[PDB]
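Novice: Once you've had a glance at the structure underneath, I'll fire off some questions.
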Amino acid sequence: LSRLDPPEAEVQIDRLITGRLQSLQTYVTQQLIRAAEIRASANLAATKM
Amino acid sequence: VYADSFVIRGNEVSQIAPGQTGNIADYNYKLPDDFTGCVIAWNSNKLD
């Protein structure tokens, strides 16, 4: 904003938002896949207990 | 359909656009950045 008008700043900020929103989707998808693995391990540990 | 109407010099016709700078678009007539109209401009040196 400091060095650009709104008409063009909306486009530049929208690009950054899309990029960082993709970062969050990658993060959350991997946590779900990895949480299933620790859950399977907790089920094995409970069964052995 | 709101029709605004005025006269301006010829090197400032490019300032009637959404998001522009210069002594017409700053404080004489500011188009919004949410613009969906149509800007029409023609010479009138033979009249005005």
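Here chain A follows Swiss-Prot, giving residues 981-1029 in order.
Quick check of the header: electron microscopy, 3.1 Å.
Every residue, even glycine, has its Cβ placed from backbone N, Cα and C.
Feature list, courtesy of Swiss-Prot:
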- A:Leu981 to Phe: In strain: Omicron/BA.1 (VARIANT)
- A:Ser982 to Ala: In strain: Alpha/B.1.1.7 (VARIANT)
- A:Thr1027 to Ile: In strain: Gamma/P.1 (VARIANT)
Novice: Taking the Cβ of A:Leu981 (variant position) as the centre, count every other Cβ atom within 10 Å, in any protein chain shown.
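Specialist: Taking all protein chains shown, A:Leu981 (variant position) has 8 Cβ neighbours within 10 Å.
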Novice: I'm trying to understand the geometry here, so how far is the Cα atom of A:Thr1027 (variant position) from the Cα atom of A:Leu981 (variant position), in Å to the nearest whole number?
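Specialist: About 58 Å separate the Cα atoms of these two residues.
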Novice: Fewest other Cβ atoms within 10 Å: which of the variant positions A:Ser982, A:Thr1027 wins that one? Let me know.
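Specialist: Ranked by other Cβ atoms within 10 Å, the variant positions A:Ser982, A:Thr1027 bottom out at A:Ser982.
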Novice: Which of the three DSSP states, helix, strand or coil, fits A:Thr1027 (variant position)?
Specialist: helix
